[PDB]
There are 2 protein chains.
Amino acid sequence: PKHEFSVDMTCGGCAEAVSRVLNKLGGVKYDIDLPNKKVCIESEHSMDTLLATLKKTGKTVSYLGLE
Amino acid sequence: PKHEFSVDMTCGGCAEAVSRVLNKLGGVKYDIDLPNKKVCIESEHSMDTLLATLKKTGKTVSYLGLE
């Protein structure tokens, strides 16, 4: 399952912080698109776990959809 | 007690994220100095708790000690 999220990243640092919390979670393959403020995650982790993980950054996150 | 932390924030978005995680924790009085990458926190929360809360952002965090 490839989950797509909007994440309000406004600099390179914001992008790297997203990658670090995702790394900490583990069991993920992801790509972070800074200019489009979009994070795509391939994972067996539920949408709720991914959402909660991303929201720990303190950034504004919303779910865009799936696959 | 009055604690000081270094937090590797590079833009205003990074400062907001720190603000959001500290607000979510509660029981804190803080000020964020973006250009100096420093966050001062007065709290009854342990150093451990404050450290862990800051490290949630996925930003690089270190401890600058008691004021």
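Numbers in chain B come straight from Swiss-Prot, and the residues shown are 2-68, in order.
Looking at the header, which is where the method is noted, we find X-ray crystallography, 2.1 Å.
Including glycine, each Cβ sits where the backbone N, Cα and C put it.
Pulled from Swiss-Prot:
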type	residues	note
BINDING	B:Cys12, B:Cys15	Cu cation binding site
MUTAGEN	B:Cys15 to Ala	Impairs Cu(+)-bridged heterodimer formation with ATP7A
MUTAGEN	B:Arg21 to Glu	Has no overall effect on Cu(+)-bridged heterodimer formation with ATP7A
MUTAGEN	B:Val22 to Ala	Has no overall effect on Cu(+)-bridged heterodimer formation with ATP7A
MUTAGEN	B:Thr58 to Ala	Has no overall effect on Cu(+)-bridged heterodimer formation with ATP7A
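The Cβ of B:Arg21 (mutagenesis position) has 17 other Cβ atoms within 10 Å, all protein chains considered.
Between the recorded positions B:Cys12, B:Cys15, B:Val22, the minimum number of other C-beta atoms within 10 Å of a residue's C-beta occurs at B:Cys12.
For B:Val22 (mutagenesis position), the nearest of the recorded positions B:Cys12, B:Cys15, B:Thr58 in terms of C-alpha separation is B:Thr58.
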